[PDB]
There are 4 protein chains.
Amino acid sequence: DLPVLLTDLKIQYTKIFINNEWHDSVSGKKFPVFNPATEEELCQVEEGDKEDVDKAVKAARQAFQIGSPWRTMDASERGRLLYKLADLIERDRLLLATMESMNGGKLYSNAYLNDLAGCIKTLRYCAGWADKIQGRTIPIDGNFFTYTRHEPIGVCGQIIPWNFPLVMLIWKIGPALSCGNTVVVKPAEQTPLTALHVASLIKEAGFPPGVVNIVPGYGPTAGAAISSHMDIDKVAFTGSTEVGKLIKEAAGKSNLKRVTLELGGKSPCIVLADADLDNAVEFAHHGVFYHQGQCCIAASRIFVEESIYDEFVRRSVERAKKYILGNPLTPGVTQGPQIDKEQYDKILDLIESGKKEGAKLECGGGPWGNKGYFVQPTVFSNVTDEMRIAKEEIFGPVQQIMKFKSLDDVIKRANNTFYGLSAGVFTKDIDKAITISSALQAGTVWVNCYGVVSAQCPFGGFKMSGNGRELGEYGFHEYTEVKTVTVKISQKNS
Amino acid sequence: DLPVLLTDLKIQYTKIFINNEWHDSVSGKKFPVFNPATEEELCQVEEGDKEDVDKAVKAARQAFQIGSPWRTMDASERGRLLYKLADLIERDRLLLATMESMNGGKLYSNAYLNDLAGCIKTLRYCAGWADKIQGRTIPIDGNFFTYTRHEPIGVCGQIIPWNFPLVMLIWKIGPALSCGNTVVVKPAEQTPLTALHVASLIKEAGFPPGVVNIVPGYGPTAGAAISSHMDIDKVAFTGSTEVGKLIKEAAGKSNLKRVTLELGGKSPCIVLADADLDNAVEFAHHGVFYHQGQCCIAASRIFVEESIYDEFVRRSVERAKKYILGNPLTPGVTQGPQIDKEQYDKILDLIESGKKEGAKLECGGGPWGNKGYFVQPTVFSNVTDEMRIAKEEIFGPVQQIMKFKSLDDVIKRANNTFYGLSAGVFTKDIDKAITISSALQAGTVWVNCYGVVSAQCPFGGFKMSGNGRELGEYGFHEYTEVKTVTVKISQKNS
Amino acid sequence: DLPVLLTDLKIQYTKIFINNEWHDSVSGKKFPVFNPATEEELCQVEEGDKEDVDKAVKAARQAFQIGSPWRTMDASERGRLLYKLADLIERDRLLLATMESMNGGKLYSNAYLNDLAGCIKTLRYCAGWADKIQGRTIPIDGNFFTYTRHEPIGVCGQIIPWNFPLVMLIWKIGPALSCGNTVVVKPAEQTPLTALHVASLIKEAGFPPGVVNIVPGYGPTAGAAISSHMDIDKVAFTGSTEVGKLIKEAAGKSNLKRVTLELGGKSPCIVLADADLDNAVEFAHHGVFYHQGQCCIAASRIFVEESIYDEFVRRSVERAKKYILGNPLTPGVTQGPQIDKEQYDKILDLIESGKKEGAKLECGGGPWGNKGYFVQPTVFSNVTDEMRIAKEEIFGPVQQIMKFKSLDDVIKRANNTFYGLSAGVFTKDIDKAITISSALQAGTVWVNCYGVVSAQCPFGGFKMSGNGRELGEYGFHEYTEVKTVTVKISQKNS
Amino acid sequence: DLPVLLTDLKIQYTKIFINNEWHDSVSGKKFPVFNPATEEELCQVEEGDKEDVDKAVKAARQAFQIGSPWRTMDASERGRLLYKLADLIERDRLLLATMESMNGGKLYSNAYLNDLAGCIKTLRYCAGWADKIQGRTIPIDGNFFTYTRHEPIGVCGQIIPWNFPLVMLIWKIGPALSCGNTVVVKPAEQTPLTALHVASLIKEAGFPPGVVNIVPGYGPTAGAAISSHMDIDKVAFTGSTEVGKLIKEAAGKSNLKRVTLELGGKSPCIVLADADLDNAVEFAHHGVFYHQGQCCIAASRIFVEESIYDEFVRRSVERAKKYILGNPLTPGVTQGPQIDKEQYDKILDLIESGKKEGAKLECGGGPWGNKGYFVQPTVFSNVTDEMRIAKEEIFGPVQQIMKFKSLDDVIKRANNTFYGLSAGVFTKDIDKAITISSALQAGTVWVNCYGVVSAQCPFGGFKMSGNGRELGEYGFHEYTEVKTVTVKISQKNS
Ligand SMILES: Cc1c(Cc2ccccc2)c(=O)oc2cc(OS(C)(=O)=O)ccc12
Ligand SMILES: Cc1c(Cc2ccccc2)c(=O)oc2cc(OS(C)(=O)=O)ccc12
Ligand SMILES: Cc1c(Cc2ccccc2)c(=O)oc2cc(OS(C)(=O)=O)ccc12
């Protein structure tokens, strides 16, 4: 069932959100927000800067003070507010999905069925952790009672990307709030709108003022303001590896704020000769082309055993040739635009290198339409490892297919990158599945599938693909600060 | 029982340790190592630089390769090697304690009874975790089998401080090795000798070559080489907050290597009127004066309720006046020297500010002897919060005592620093103990004691006192990298 | 806010619940259900026997089969059904509380504000555990991949008591269902009605048929049928210790079904001379008198230090003399009836022993009214340890107060019973709180409070007060069965 | 390397062990101990009865008292004593293995290389858990601080079987002691000797008196005395399911002592057509024949897919025909005797049913030698499900091989028993391995192997094969008793 909105969407929420109220910017400047499919302005939004990030942090610091409503409420009540927020997002599913699709150039079917479902489910998962975050009692040497508290860290700055604005906002605020933190969120400059609606719903749900504050604006101003702030306890960021380094660096020079990063990838698949060929083609295809390739985990290097390489390529190219480009909102459309010009250019520039450096172009390889940031779906075969398209994250609808005949060698090739976000392994053989997945330097390894992500599973990168994990039980650790309390006693007993 | 060595100590191990063999430096340069109590040179040691750190990392990378002895051995066998190392250190306890005392200016009674005991015990604790590091099986949405592996991260660079050379070496290598990592260790320039002996014992115990490599030398050369290295997966460092920032910053600009830091403090005690006065005086005294004040957790601000302030000061000053300064090796001596000139000067300079800014000097306040870096034990009363001695980590034998009459206010004062390593709370009242320890922004809070540290308890700072925790169950997390494996299945069942 | 029902309650659900449908008994026999406050019949209910328990187990076995909807649905969806059930109970709060009050002789204010709140909250807690139940990956010796599955056990028989019919039904079915088990529930013969309504709501919420089956009837027939059944995997029971032994015994002789038991107590409080006297009197009072003493954890022995014993007794007797006996439904009424004749008699018989064996009766000591099972609230001072009232669980509104002057001795006295469900310790002193709570042989120890029970906290007895724990993280273990899977591999790597 | 003892073994330890001293029996009766391979008496041992079990429990109760050395020592020191015991067993490896072989009819190569290795390794694993047993801090609703203590339960009675006397003694006492319990052990009547030696080593290692007490004697006297004792907190037992029921029943009628049971099996293997045939034959063979079939997990029903059934049988029969029967001590001997007459008879009686009920005898089927309890290794093909040999645990060297062609059906057949200790699955296919292992009602499922057991992995049965798990992290739970402590506070903060 794909239901839709009955009325034109009206943009209501466009201001900075601090202490459960709407603020104009300290400058009074606003900034435009566009539709990537039309290149038309959708609205203007208040533009946040350091001056406004400062107001947001003070609000967050105050809401985090010992004795506040957010610090003193039962953990179960933090959970209740989170499940209430999920019910509210569910109520506004049609509206939010349309806004997500229209603002982020995202297929509406995906937006409604996938993004909004994952968003609701992830919130509900996190709600359930709130009163199940526990410390320890510890049999310390000597006559002492020792326990630990897994406290909230404090004010967490959270920079959200444009590829999955709602899902990534919830991946960040869900755990942070479940653990009792307060947050200052900076949505992507390209995609501030759905977060501002969520803020309206955070107010409606009854979170105490200052527990969530949302500051739209630009990265090198409001984002830098966050990453360099002297009273922000932790920064979480998803985006390019290049910007990741700037954030980690800025944390070090400012106040040694804790850092977690979810960054790019150049994620490989290894397809063995004994693999279910059709299943491998389908997952590797969707693996790289999903949301116009604008996925951190994009299966951007597909290594296929020589004896099935030809047949793999052929079937892959056929599947790539089936797309219908156009407005994400129109039913039947199966590929939307890229998010913006900066991105559009890098992608076309990378496609050019593919041709020049002599990969075999099977289909695509140029732009589409008179407007919108559209790129034809592109497939390159006979790709080699020093080629730009084999080394650089494209973040576009561009697939690389390469051959191998030696398993040891292809695992070295798969591992020979500074990235390490994810990988895929396609085989029917028990031993190979286990041993190859073990040998890959990748945070998530899929076997006989790709792109399977859920709230129950921790997620993050090896190497320059990230620091830390998000979600699952393990990801919840990075929103706590552990305090050990050791009490002198007259005599301990086991 | 305080037994001692029967023979003059001979310095045997003075070279760089890589692949279980002894290397001269790539330059051929050596550097001197002094006794802080005599200011005499004890020996020369091979001087490591970037060029040698490079050799050490390659060794560590190779020993970490899939299919290596260190990667393939049973976890229980990693544990066995660690308990073997502990037995070997125990065998060489007299020798090691003497070397520690002579090189680090550390009282021999402490060195033998405390440092070496904690060292053996911490190793044995860590040995026990090795085959008890576990991932999870996870009930992911959809028809998939999902599990996680808590893998070793890889090559860990470990920079060790001079205040507790053996204990901190074991606090770092114990967990790192228990989890299956390989290490490149840089002992302090001041105190490389006991680590080089431990390396001899690592070879004797039979660790595979390249699993532990030790590179003595200077911080701004070999330390920078570590923190900026492109194939080092993680850096661990204990030391000043100032250098901590440089390390975190360098990680960001290089390869986004994971970072954990254990840094300075300006740790406060709050002594309530209802406290056991003698117990509070004793713990607060030893709390700040231990190892010549050269403790990250030094109880450097003692806040005493007004009605007992006078009596607290008097008793504190009496206890401070009981010390016998001299050679750490001579029995009966109860205060050794500071570690070196850089430190000696900063401390005297900070004592001068105390006098100028008008704290009340109860005793001490100048140097001692014709040689050695000795500082008289110093007590300041009527200290105020803007005074240098109240804000800056002194890392010397200097105690600050201040009064309070308002509990809310004194907790704000206790929390009003960028540090947050530890704190102490002295009271007999159940409610106050729990509520004050909860409100302190400090990683370890002691109640009716101070300085109680053990392998079972995680340890680290809030704020600019550190990132991460060491030891306990929780500290073990930071030497693992979590990998999620998600396998497509025909149908799952609970 | 104490809102109430606007219309006469109508009893709708009175049949056996199997496969989401309503069954008459195989015999066709029904049995009466009474109001303990009037002694009037409220209705008749279908009477379950072995023959009907058999139908229920077959339904539960089928719903547990590999490949069923309950086995294959996402864990998160088990959670969703549970939170849906909680919303439904919340919707029917007025109705359910009235039914609980009218059937179980339970004060309506309590029923509405406490029982129904705990019921909703506990369900929501359990919903949150469903997709957070996880096994392990284990670094086994040798070349193997080993993981564990924490599976549901299977068909769980659950015998519910009459004192807290709704709360105990949810304490049992919440965890059982969250973990993926199927259940055959036997509500108390006295109080089957609220469970039958809940079953209607389980159908409405959309649980698959056979996942929950409810068989009202008698203990020595339907209860024995459960405890002795050859295809029931586990039995959970709350009630008398005496019946507990019969159940455990029957499990052994039948099919070695797993057993958890929550049984009686003779729970002591130790009140120290330094205690907040008013707080101790209040909690110890409510501790024993709550729900007409019909609490497993009833604070039935209160040990007060001699120097405050007199004053403790006086204040306790004053508080006991303030009750208003009558219909649980009438506002202002503060004590309802006991549940039935069997219980009424045992209580009066135990009050008689109190008088005969020469305890000092401060107030109460006889029955009340012309109808209903009412007992005057009774206080006995100068109670000694061999007295019946000091040894036997009364399960009535009868308080025992005894003196002590030696702490070591009173802890031996507190521990000198075969029971061990709970205890209370009242003092302001940190050391005494910790050391006494450690030395008590009791599953839950309260300090400066009593009767504080919540879903987050595991609960159960030492000794003959129970086997196992319910709720919290730990209680969830007893509704799982651990399976280890060990897979041969060519080579493992850490 | 198979080294051996240089001198005749001398039996030294033959008395009851209580409070680290050697007791004659209260009766003065002794009982004989035989060599199953010669049928000659090896010695006499003091015979324990209820009267002696009583002395042992009082010792254990006293050593468990609050304030005792065992209750107050650091957990790390419990660990140290355990690793000391392991070193001592290692020192006496030759002696112990010879005694095990001579007393238990166990091949010396196995005894020395397998039993004693597992014994040392399991002790060392358990030593490592001692100071890593931890409770929780819990975010309870309302203004309370709640923590849990995972205490030792208390006096644990531990009944050890004759098949693996040393390994099972350590599987029981290792965890029990690591958690801080005291134990009263009853070794098998057939095999008391190695346990009595271990007791000598427990004294040597310096465990406090009364922490371990060993009472040799008979099951229906000393075993019943344990299972029915009113001051024994828990009973652990490995043996027949039939006796298991008696124990569980007796616990219920006495003092509701906690129970864990590790019992028989009729464990199946499913061998798929795509399996590595030679690997399946080898593991299934050793799976059932190991230690003369005297294994709870004996692979006693082997289901092979029809198209490989013939070839599987042939290869299996060939491997069975290769044994050399004789004295377990003589090198080259590959099959020892069964343990005793009771067992010998049941096995021969079960082999007779095999012939009568018309299974196809491939080899074996009668006794061997003029003395010793020897049974020829026996293989039966064309076995059907109602045959005695397919339903009853034989506990002898007798293999059953049956065919299947339907996977759904063979899984029903595999699951159609009241047992459920273990199972094996042989296939190369990822999906089948996971889905079949999930569908088996068995506590341990091996894939492409069999009989792989280690300290890191929890172990126990589904159904009538056991209650509870031993070893791994999970098994450690069953030697703790959880106590919740809930403290009233003025205000909580997250
Ligand atoms: C060992 C030790 C350390 C070093 C350390 C810190 C954290 C984790 C491991 C080691 C310290 O900094 O101060 C101390 C101060 C003491 O004296 S006191 C404060 O008890 O009187 C006793 C022991 C230490
Ligand atoms: C809910 C409740 C129960 C039932 C229960 C026990 C364990 C786990 C779940 C439920 C009880 O036995 O006594 C109580 C006594 C109270 O009064 S007090 C002791 O606080 O004054 C308040 C609430 C209860
Ligand atoms: C040690 C052992 C045991 C005893 C045991 C069971 C569970 C937990 C601890 C000990 C067993 O019953 O069968 C076995 C069978 C083997 O042979 S196989 C099945 O690998 O070919 C090898 C070793 C054993």
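Numbers in chain B track Swiss-Prot; the residues on display, in order, are 8-501.
So how was this one determined? The header says X-ray crystallography, 1.7 Å.
Every residue, even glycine, has its Cβ placed from backbone N, Cα and C.
Feature annotations, courtesy of Swiss-Prot:
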type	residues	note
BINDING	B:167-170, B:193-196, B:226-227, B:246-247, B:269-271, B:349-353, B:400-402	NAD(+) binding site
ACT_SITE	B:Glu269	active site, proton acceptor
MUTAGEN	B:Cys302 to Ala or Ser	Does not prevent inhibition by duocarmycin analogs
ACT_SITE	B:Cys303	active site, nucleophile
MUTAGEN	B:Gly458 to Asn	No significant effect on aldehyde dehydrogenase activity. Prevents the inhibition by ALDH1A1-specific inhibitors
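Overlay of Swiss-Prot feature records on the structure.
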residue  : record                   : Cβ neighbours (10 Å)
B:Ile167 : NAD(+) binding site      : 28
B:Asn170 : NAD(+) binding site      : 24
B:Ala195 : NAD(+) binding site      : 24
B:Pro227 : NAD(+) binding site      : 11
B:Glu269 : NAD(+) binding site      : 27
B:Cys302 : mutagenesis position     : 22
B:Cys303 : active site, nucleophile : 26
B:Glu349 : NAD(+) binding site      : 11
B:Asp352 : NAD(+) binding site      : 12
B:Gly458 : mutagenesis position     : 20
* Asked: How many neighbouring Cβ atoms, not counting its own, are there within 10 Å of the Cβ of B:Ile401 (NAD(+) binding site)?
  -> 26
* Structure fact -> Cα-Cα, the residue listed as 'active site, nucleophile' versus B:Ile167 (NAD(+) binding site), nearest Å, comes out at 13
* To do: Measuring Cα to Cα, tell me the gap between B:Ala195 (NAD(+) binding site) and B:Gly458 (mutagenesis position) in whole angstrom.
  => 23
* Give me the Cα-Cα distance between B:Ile401 (NAD(+) binding site) and B:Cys302 (mutagenesis position), rounded to a whole Å. => 10
* Structure fact -> Those recorded positions among B:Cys302, B:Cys303, B:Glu349, B:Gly458 lining ligand 1, judged by a Cβ under 6 Å from any of its atoms, are B:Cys302, B:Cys303, B:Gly458
* Given the binding-site residues B:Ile167, B:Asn170, B:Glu349, which lie within 10 A of B:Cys302 (mutagenesis position) by CA-CA distance? -> B:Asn170
* DSSP-derived structure type at B:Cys302 (mutagenesis position), helix or strand or else coil -> coil
* Local backbone state of B:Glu269 (NAD(+) binding site), from DSSP in three classes -> strand
* Write down the Cα-Cα distance for B:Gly458 (mutagenesis position) and B:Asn170 (NAD(+) binding site), rounded and given in Å. => 15
* What does DSSP say about B:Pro227 (NAD(+) binding site): helix, strand or coil? -> helix
* To do: Using DSSP reduced to three states, classify B:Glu349 (NAD(+) binding site) as helix, strand or coil.
  => helix
